[PDB]
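Trainee: Could you have a look at this structure, given as structure tokens, before my questions?
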Amino acid sequence: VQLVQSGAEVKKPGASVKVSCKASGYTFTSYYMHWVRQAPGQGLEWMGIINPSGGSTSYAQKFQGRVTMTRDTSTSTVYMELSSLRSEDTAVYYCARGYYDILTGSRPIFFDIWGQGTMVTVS
Amino acid sequence: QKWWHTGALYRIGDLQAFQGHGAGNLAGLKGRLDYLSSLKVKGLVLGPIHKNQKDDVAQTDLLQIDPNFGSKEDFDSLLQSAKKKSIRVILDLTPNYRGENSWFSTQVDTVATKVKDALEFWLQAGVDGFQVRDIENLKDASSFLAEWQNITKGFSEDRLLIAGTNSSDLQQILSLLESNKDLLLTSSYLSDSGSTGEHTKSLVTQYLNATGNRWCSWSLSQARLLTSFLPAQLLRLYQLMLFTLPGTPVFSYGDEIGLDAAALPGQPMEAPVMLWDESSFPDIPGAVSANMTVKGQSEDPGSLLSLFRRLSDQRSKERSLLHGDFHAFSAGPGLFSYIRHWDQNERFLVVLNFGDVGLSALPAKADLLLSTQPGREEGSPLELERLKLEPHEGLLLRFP
Amino acid sequence: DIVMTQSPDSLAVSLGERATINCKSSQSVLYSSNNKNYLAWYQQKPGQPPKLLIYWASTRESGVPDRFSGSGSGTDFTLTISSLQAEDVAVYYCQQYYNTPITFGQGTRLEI
């Protein structure tokens, strides 16, 4: 039971980056998948959420227009794509599994399973 | 008249989303019939609820209820409680409703036989009608709808068949209705919000003349919410129109409170959680305010739920709105205005301003029943020459 | 959007001593429906993702030692470590999930 992300990537200003996040060990379509990025030496910033059962998303306003989250249920993989890259986008990008409260059937947004992370560097 | 002529239909596509996690069974839905009575709806579109192993024709049984929804005896109990409260039950029989292709990709004859046999089975069980969606994916759908309509209507005249399409084209709709001329059909014909009042006027009048003013359904989709196509500023306007067009208005659960699936992060656009109070969405407490819930909107006369109840009450009791006699006169660029009448009963005038600017508009003076916006004298006569509409305002007026 | 402020930004504490990190939120994260505080605490070591320590402001995730404890309510919360140990050198974040967008604290560093 783990989440494994794609390798580190280096990009030029104005390009796009697509990070993958493969799930293993659990029912993929039952847990929401969030994305959190961390600039070097900085804090954590939540980007958005995708629900693997249906594909509905919800992005933070800061990233509305540049972020796109998709899913492939056959491969159990979540993709996050960021366009119009600038210097502020150099960060480690994590995919994180949303907690599921078995008792109440609710999904409060805190993260029990994290991915390795993916370093994206922008010139 | 026919029961589905006497008011609005109410689609509950997901039982667990409509009621709450785990309570999504037929027995639990019995406890919501009082609320659905307060909406004055005449029929529920329920399901599908049958056993459907996804994309597997042999392991799909339209005659057996998925245990996660209850038993056959739970369904019988639900039918009697609804009958005692004058609410009818429509069963959705779309076969592969858990897969991507609703009608499978193989064995068209076997799938059609499953539906045909399910019609006869559930008619004997006491259901009042059926709905089949995604008709565009069904080969020779016009022929199958004719066979299914004959069986449904040959069992009893008080039984209904509802077909659903994603299509918005008029020829593709007219060919589906050809061999039927009694099928209630729902489509994306009015789905585009960007259409002006002049265009909405053209859509309605052109459809009624191509169909010979036959009884039809009025809705924005075959299953989706009004908020899937309309912004909040147009919700009240469209609810006034759908409740005052000649035909049966069809809604989905949550339309009465303006339920917006995008407002709840992560929720499926097709089956969002129904917001009864502040405990309905405990995942993200800040996402739901009181004005978004049934409990909060029930205390507000200006709420969308209060308008839904007022329009539904008028649609099910006024004889001019129960029978389909309708004429829309030219009255402006962004205006849609029409009269509704039947013999000598009370007549109703509907004036709809789809634009963002005030636009100017049979007796000289008529009594205003309600407006989609506050600040007017309801129960005090207005006049139809200095009629002035605010942006996105709709008016309903009475005169004998 | 709810702002999370941690205090202090850096904390030096000897081994086997009480370590106290505070977290303040610009808005109450107490849900009056279930009387729960929608707050979580994470631990992050260099080169590694954050690790969930505490949720519901005071419920500890299975596997986290007993010395870690979370307290507080409403708008004020505290992460406390009874006796600091060597493997606890990390950056500690609080996170609210009462509303969207999800926001974190700036982080507190914990050294010997």
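Residues 216-576, 589-627, in that order, are what chain B shows, numbered as in Swiss-Prot.
The deposited model was determined using X-ray crystallography, 2.8 Å.
Just so you know, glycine gets a Cβ as well, placed from its N, Cα and C.
Mutagenesis annotation in Swiss-Prot: B:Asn365 to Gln, described as Impairs both the stability and the trafficking of SLC3A2 to the plasma membrane; when associated with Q-381; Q-424 and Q-506; the structure shown retains the original residue. Looking at Swiss-Prot, the entry for mutagenesis of B:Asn381 to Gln says: Impairs both the stability and the trafficking of SLC3A2 to the plasma membrane; when associated with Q-365; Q-424 and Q-506. B:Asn424 to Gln appears in Swiss-Prot as a published mutagenesis result, with the remark: Impairs both the stability and the trafficking of SLC3A2 to the plasma membrane; when associated with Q-365 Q-381 and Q-506. Experimental mutagenesis is annotated in Swiss-Prot for B:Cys431 to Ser, with the remark: No effect on dimerization, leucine uptake or interaction with beta-1 integrins. Quoted from Swiss-Prot, the note attached to the mutagenesis of B:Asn506 to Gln states: Impairs both the stability and the trafficking of SLC3A2 to the plasma membrane; when associated with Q-365 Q-381 and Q-424. As a published mutagenesis entry, B:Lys532 to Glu appears in Swiss-Prot alongside the note: Strongly decreased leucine transport activity.
Map the listed features onto the structure and describe their local environment.
Mentor: The Cβ of B:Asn365 (mutagenesis position) lies under 8 Å from the Cβ of no residue that is in the same chain and 6 or more residues away along the sequence.
Cβ neighbours within 10 Å of B:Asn381 (mutagenesis position), excluding its own Cβ and spanning all shown chains: 17.
For B:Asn424 (mutagenesis position), the Cβ neighbour count at a 10 Å cut-off comes to 9, with all displayed protein chains included. In three-state terms derived from DSSP, B:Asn424 (mutagenesis position) belongs to a helical segment.
Annotation note: B:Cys431 (mutagenesis position) sits in a coil segment as assigned by DSSP.
Counted within 10 Å of its Cβ, the other Cβ atoms near B:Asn506 (mutagenesis position) come to 14, all protein chains included.
Taking the Cβ of B:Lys532 (mutagenesis position) as reference, no residue of its chain lies under 8 Å away while being at least six apart in sequence.
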Trainee: Within 10 Å of the Cβ of B:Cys431 (mutagenesis position), how many other Cβ atoms are there?
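Mentor: The Cβ of B:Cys431 (mutagenesis position) has 21 Cβ neighbours within 10 Å.
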Trainee: In terms of DSSP three-state secondary structure, what is the assignment for B:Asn381 (mutagenesis position)?
Mentor: coil
Trainee: How many Å separate the Cα atoms of B:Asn424 (mutagenesis position) and B:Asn506 (mutagenesis position)?
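Mentor: With the alpha carbons as reference points, the distance is 41 Å.
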Trainee: Could you state the whole-number distance in Å separating the C-alpha atoms of B:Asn381 (mutagenesis position) and B:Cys431 (mutagenesis position)?
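Mentor: Between the alpha carbons of B:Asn381 (mutagenesis position) and B:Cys431 (mutagenesis position) there are 16 Å.
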Trainee: Taking the Cα atoms as reference points, how far is B:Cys431 (mutagenesis position) from B:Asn506 (mutagenesis position) in Å?
Mentor: 34
Trainee: If 12 residues are missing between B:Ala576 and B:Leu589, how far apart are the two Cα atoms, in Å?
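Mentor: Across the 12-residue gap, Cα separation reads 13 Å.
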